[PDB]
Amino acid sequence: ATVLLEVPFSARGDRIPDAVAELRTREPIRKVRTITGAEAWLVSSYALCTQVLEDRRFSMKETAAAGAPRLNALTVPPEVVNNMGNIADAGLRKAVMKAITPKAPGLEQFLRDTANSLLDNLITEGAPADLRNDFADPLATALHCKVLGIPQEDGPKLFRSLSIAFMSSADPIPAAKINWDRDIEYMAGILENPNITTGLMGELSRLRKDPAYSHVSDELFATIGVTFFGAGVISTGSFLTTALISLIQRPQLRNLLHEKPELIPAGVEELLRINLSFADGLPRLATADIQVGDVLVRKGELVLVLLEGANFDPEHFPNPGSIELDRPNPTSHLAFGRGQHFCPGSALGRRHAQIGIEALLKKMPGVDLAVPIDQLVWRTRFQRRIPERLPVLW
Ligand code: HEM
Ligand SMILES: O=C1N[C@@H](Cc2ccc(O)cc2)C(=O)N[C@H]1Cc1ccc(O)cc1
């Protein structure tokens, strides 16, 4: 006799496990056990994933309630699970959104110059190069320092928190609180620094002294900086890293995008659709009894939305494992979520990858893995799937 299915199925981010297709066709909502020992519903078809994400009765903020079944332990204060709600209630949503657009002046040129500079340094050092630690992550870090308006030299200090902040742990993590309190204090100091006049933190620093915002807490202003740096850098760094693997594995596609770079936006959209960067389903707590497929989810139960369940669903994306640049529904994937909590940095994440890949194909058109693919070391118990090193030659 066996147990309930345990999630996650695999930490590998280069291929989807066969178990996902069997679950989707046979039991697209199914009971699973999480690493905390809690039970949850796993949803794995495009139709049911979209239903859950569009129904606000499946709540993200209630996942932080005491005594709720948990996917993993919180690494942030519980009020921060409601981060975007707190931002909107303070009247700051429009300000935050206009600061993280890729259309900000100098931003695209900064991204291009930084990507080229990183790749030139790698070419000078000679092969093998590590495209995660010496390209994808520094590019994500540099981009978010610029978007935030904070010194580039402070990027690596803030980055150091992320290997702990985004763990997917059964128990609370002592180091997460140490790093959180320290990073909050850094961002509080940025708000009092008169040299910080640009980017998101420059705008928040001005709004803090505006009478319309005098009753917004200093804690919220600092929290916006820490959370947007952290979520943005881990999400863009990890997506670009695993998109580069998908590209390297497909020399025909790599050659086509090198010859016709005007197809890079459509290629990136497919690379988003097939991306396995999210290591766990997205969690929601049922606030009511809700019918999902054949199952009545009860109030208080945990539901997990499996993004690669939806994004590889052949009923919505025929031939789902194939990158096809002429699909009729190309942005209808769930890589950025759906509904109330749709990613606010979607446009910035697209541009980061587009410019990173464009620069790579110009400088490194023969890029290939320097080791057999089974030699990549996949990070475990983490909210993203990423290889620890990505050694390439060219
Ligand atoms: C390719 C890059 C990215 C991917 C794949 C991605 C993916 C996602 C997904 C799937 C969600 C929904 C989570 C849920 O519903 O539980 C989300 C939300 C979020 N993302 Fe992104 N993201 C990316 C880039 C960014 C960037 C660049 C930023 C900020 C600079 C950012 C900040 C956020 C925030 C703050 C939320 C919470 C939204 C809310 O609760 O309403 N992300 N992201
Ligand atoms: O809990 C949150 N925390 C932050 C994201 C975050 C989590 C941990 C951390 O150290 C920094 C930011 C938020 O903006 N909203 C929510 C929901 C969330 C969680 C993870 C994620 O990848 C995206 C959204």
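In order, the residues displayed for chain A correspond to 3-396 in Swiss-Prot numbering, which applies throughout.
When the header is checked for method, it gives X-ray crystallography, 1.6 Å.
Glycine residues also receive a Cβ, built from the backbone N, Cα and C atoms like all the rest.
Taken from Swiss-Prot, the feature substrate binding site applies to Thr77, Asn85, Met86, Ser237, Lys301, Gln385. Listed in sequence order, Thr225, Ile226, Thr229 are the same-chain residues six or more apart from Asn85 (substrate binding site) with CB atoms under 8 A from its CB. In three-state terms derived from DSSP, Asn85 (substrate binding site) belongs to a helical segment.
According to Swiss-Prot, the feature heme binding site maps to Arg286, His343, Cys345. Look at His343 (heme binding site): DSSP puts it in a helix.
Of all Cβ atoms in the shown protein chains, 19 besides its own fall within 10 Å of the Cβ of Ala233 (mutagenesis position). According to Swiss-Prot, the experimentally introduced change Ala233 to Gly is described as follows: Has little effect on the heme conformation but significantly alters the environment of the heme and the affinity for azoles.
Remark: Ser237 (mutagenesis position) has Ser279, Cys345, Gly347, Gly351, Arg386 as non-local neighbours, by Cβ distance under 8 Å and separation of at least 6 in sequence. In Swiss-Prot, a published mutagenesis experiment is listed as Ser237 to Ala, annotated Has little effect on the heme conformation but significantly alters the environment of the heme and the affinity for azoles.
DSSP gives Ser279 (mutagenesis position) a coil state; it is part of no helix or strand. Around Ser279 (mutagenesis position), taking its Cβ as the centre, 23 other Cβ atoms fall within 10 Å, counting all chains. Quoted from Swiss-Prot for the published mutagenesis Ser279 to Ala: Has little effect.
According to Swiss-Prot, the mutagenesis experiment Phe338 to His carries the following note: No significant change. Of all the Cβ atoms in the protein chains shown, 18 others lie within 10 Å of the Cβ of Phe338 (mutagenesis position).
In Swiss-Prot, a published mutagenesis experiment is listed as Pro346 to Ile, annotated Considerable effects on the heme macrocycle conformation. Mutant leads to a more planar heme conformation. Spatially close to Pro346 (mutagenesis position) yet at least six residues away along the chain are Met86, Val98, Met99, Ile102, judged by Cβ distances under 8 angstroms.
For the published mutagenesis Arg386 to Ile, Swiss-Prot gives the following note: No significant change.
Counting other CB atoms no more than 10 Å from each candidate's CB, the recorded positions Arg286, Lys301, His343, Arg386 peak at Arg286. Using CA atoms as reference points, the recorded positions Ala233, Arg286, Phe338, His343 were checked against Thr77 (substrate binding site), and the closest is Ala233. Among the residues the record lists as binding heme, namely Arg286, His343, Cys345, the two farthest apart have Cα atoms separated by 16 Å. Comment: substrate site residues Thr77, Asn85, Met86, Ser237, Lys301, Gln385; largest CA to CA distance 31 Å, whole number.
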